[PDB]
Amino acid sequence: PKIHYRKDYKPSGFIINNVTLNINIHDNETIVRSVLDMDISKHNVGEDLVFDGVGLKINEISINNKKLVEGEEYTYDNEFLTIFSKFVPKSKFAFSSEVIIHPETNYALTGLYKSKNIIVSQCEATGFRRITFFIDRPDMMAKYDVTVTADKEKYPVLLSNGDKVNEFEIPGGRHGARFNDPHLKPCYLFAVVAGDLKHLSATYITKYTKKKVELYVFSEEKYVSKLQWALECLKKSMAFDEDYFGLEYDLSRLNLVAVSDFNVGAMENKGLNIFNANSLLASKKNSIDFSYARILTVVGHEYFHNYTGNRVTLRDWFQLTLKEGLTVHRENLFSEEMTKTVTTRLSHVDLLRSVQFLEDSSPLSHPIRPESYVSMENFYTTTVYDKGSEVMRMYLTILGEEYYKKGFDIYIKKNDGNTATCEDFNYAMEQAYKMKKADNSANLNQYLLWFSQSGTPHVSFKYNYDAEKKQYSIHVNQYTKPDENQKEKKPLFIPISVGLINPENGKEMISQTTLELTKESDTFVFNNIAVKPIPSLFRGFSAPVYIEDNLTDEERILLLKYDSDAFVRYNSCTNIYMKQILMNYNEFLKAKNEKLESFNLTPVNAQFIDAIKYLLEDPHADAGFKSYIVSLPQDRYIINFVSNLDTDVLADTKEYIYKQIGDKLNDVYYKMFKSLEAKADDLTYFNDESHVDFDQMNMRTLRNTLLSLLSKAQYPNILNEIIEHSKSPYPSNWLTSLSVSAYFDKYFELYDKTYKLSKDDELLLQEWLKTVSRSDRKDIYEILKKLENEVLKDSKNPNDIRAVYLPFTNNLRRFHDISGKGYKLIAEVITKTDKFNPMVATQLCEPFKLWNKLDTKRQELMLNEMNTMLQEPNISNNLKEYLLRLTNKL
Ligand SMILES: CC(C)C[C@H](NC(=O)NCc1ccccc1Cl)C(=O)NO
Ligand SMILES: [Mg+2]
Ligand SMILES: [Mg+2]
Ligand SMILES: [Mg+2]
Ligand SMILES: [Zn+2]
């Protein structure tokens, strides 16, 4: 394979100052004419001029109106257009090309493509080169003048980045519109849209300069009523960036557009953000609760990119985390502020410690700033995004709010209108750090290892108390496992947010403090500690690490009950469950391997179960928090602690634990399920698409979690409750009725009822597909075959493909069937999908990431499917790189 290395970055020998496009959309072809006003840079050494250009049909090429000819002045191999250096001018010049492309057949959803009846672009990372020739890299910044023409009847709305400066009629029923984007930008931020779109709009007045900005949100006609919450969340995002960061929007207009066919969530094209319809469109009658959270976060995310990615952009793709990690952090701060519930931060932690930690212990492990790539697309990872966000968040933890805001402002101002690197950000933070410490010798040089060093640190603790001296010490060690990226690991700068809880009364003993661990180990000593404490460690999840608290289950129970920090409470509960899981897992595993006729299991701690009941029954405790405590840790979290994992033994483990707890708590669970009904399903705001009560949503989450527990338990007469729940006006409730009915004969009747309620809304049908796919059904393989034949069919919509298959892959017992038939099925779907959408094909590989953690028979089966995929002729470079890295071949 063809490998790019971070160390080999060099500025181009060329400059592209202005781009002038004419994009003429016809029924069976789109013609792109482009003039690049170019120059020679200070770095030029008389090299050939090489443009990226993939799958383009050339009509004409010229320089300064001189036609250039293939074989004589240029070559083109379907990937790169080479102009021989003799024909490259030595000062300012105009490069012209006209090419033909075919959006109607572009099923990879990169470049210019057709989504239902909308023509739309996606250029990040390497898609602009599929539209026209460019030096397609983020340091090549230019200004854009864009004309789009099309049939007026078919495509009455035409959008590109920036100010619409003209609109005109064209003979033969066509029309045009011209856009001028005054902000310099890399080509990955170019966008165009053409369709029969409807919109909602509002005017926003900026807080400091009082600029009027027109906000438009667009969709196809059928779903225009599903746009309101998106528009509200944009207003919220604009206000937050003003209020926290002092940042105002910088154009007269901002458009958000929903399209049905999209590879990921959304894209931050300047003044023209394009979204997966699943991350922009909702209505309370036709969307599950989690849609509202998703839309809020994705609209926020794309909005926050306007500074962290757009106004300050990337020097090169190795810097991706500078924009994504930072924008995820911004989005997470925003989400926490808007939702005002502790479950928000917990959900982010849960995602990191399950999905991102698994990736970091896998053969795909990379630092948040990678050293190399074949296909840059494979580096849009949970590591880059979510671990990057936690690295971006640690600066806030270390600095505090005032000095964090100072450093961020230094960064955003110094680098405005330009490219930047991870170092520039660390430098700005270091300036703030020097001011905070009042010491111009302080530095964050060590901090850079968070960018360069892969893997998750393990942080462990020992404690000692001296009652005569009233003195307490916390001794801390960090360790990062060696891996293929560094054979020797270095200690990081780990900030440890701590409190100390009095076990006697459950109250705080110190002002919260942030310990700055910089060595491989250190002991932190506290005076005037009047009794032996229980430490409250890594409050807020203050660094992205494995925590070994070295606490007894009794001490963990006391934190779960009485500590003030939601993460530490949650983590204490997590740790009690993990100890029990590992113990019971080993018990079942030994009995299976030894063919024992009889053996013991360690029961669940009875004092823990009493604590869960105390929490659940406390009407003033948090409903979203309650849903986390009654749930075991996610399977992908658990698998980070087990080697050679027998998935069926784990499935048996989890069932034993759940049954133990339900045998004590099911009556409490029932009583709560009923008591919660009035407040949970209250219809206040049911007609208001501008407001969501997140606490009330968490109450529904808790009710549906309890209902799942009680349904799996066959609690007496619970089928009645399930039938009543299916008549709720909330889709979150009536789709839950479907999956919980899996344990009863009523399953197929509820399957039909909910299908009928879902089938006329594209996005609701997808939620129905997921609900079926994750259903705990012994006949799930036959249900999947029915979904394929009756609903999915030959759809190329990534949302449909992902809906049908990904939830099923989380079915621990059935996806991991010892025959390998799960593995075979998903490998077939990956190979099928790779023939038209390589990016979605790599997304569908996600279940294979843990292959080398499994028992040796399941390792072998997975490995055989991965090698079969790798032998597929015409495998994409995306899928081939991914799979070669994953199987330790690259
Ligand atoms: C929606 C998320 C998951 C990602 C989104 N990024 C993109 O739309 N990037 C283009 C892309 C995504 C995934 C894999 C490859 C590529 Cl090039 C983003 O960061 N938008 O701001
Ligand atoms: Mg082509
Ligand atoms: Mg997010
Ligand atoms: Mg469809
Ligand atoms: Zn992003």
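We number chain A the way Swiss-Prot does; in order, the residues shown are 196-1085.
Going by what the header records, the deposited coordinates were determined by X-ray crystallography, 1.8 Å.
Backbone N, Cα and C atoms are what each Cβ position is placed from, and that goes for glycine too.
The following features are taken from Swiss-Prot:
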type     : residues               : note
BINDING  : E319, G460, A461, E463 : peptide binding site
MUTAGEN  : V459 to P              : Severely affects substrate specificity. No effect on Zn(2+) binding
BINDING  : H496, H500, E519       : Zn(2+) binding site
ACT_SITE : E497                   : active site, proton acceptor
> In Å, how long is the longest CA to CA span across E319, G460, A461, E463, which the record gives as the peptide binders?
Replying inline: 13
> Could you give the Cα-Cα distance between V459 (mutagenesis position) and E319 (peptide binding site), in whole Å?
Replying inline: 11
>> Out of the recorded positions I have (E319, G460, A461, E497, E519), which ones have their Cβ sitting under 6 Å from ligand 5?
In response: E519
>> With an 8 Å cut-off on Cβ distance to the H496, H500, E519 Cβ center, who else from the chain surrounds the Zn(2+) site?
In response: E463, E497, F499, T503, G504, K518, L521, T522, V523, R525, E526
> For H496 (Zn(2+) binding site), what is the secondary structure state per DSSP, taken as helix, strand or coil?
Replying inline: helix
> What Cα-Cα separation, expressed in whole Å, is found between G460 (peptide binding site) and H496 (Zn(2+) binding site)?
Replying inline: 10
>> Using the CB centroid of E319, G460, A461, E463 as the peptide site centre, which other residues of the same chain sit with their CB within 8 A?
In response: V459, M462, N468, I469, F470, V493, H496, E497, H500
> Which state, by DSSP, holds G460 (peptide binding site): helix, strand or coil?
Replying inline: coil
>> Quick check for the class: what is the C-alpha distance, in angstrom and rounded, between the residue listed as 'active site, proton acceptor' and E519 (Zn(2+) binding site)?
In response: 10
> What is the Cβ neighbour count of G460 (peptide binding site) at a 10 Å cut-off, with all protein chains included?
Replying inline: 17
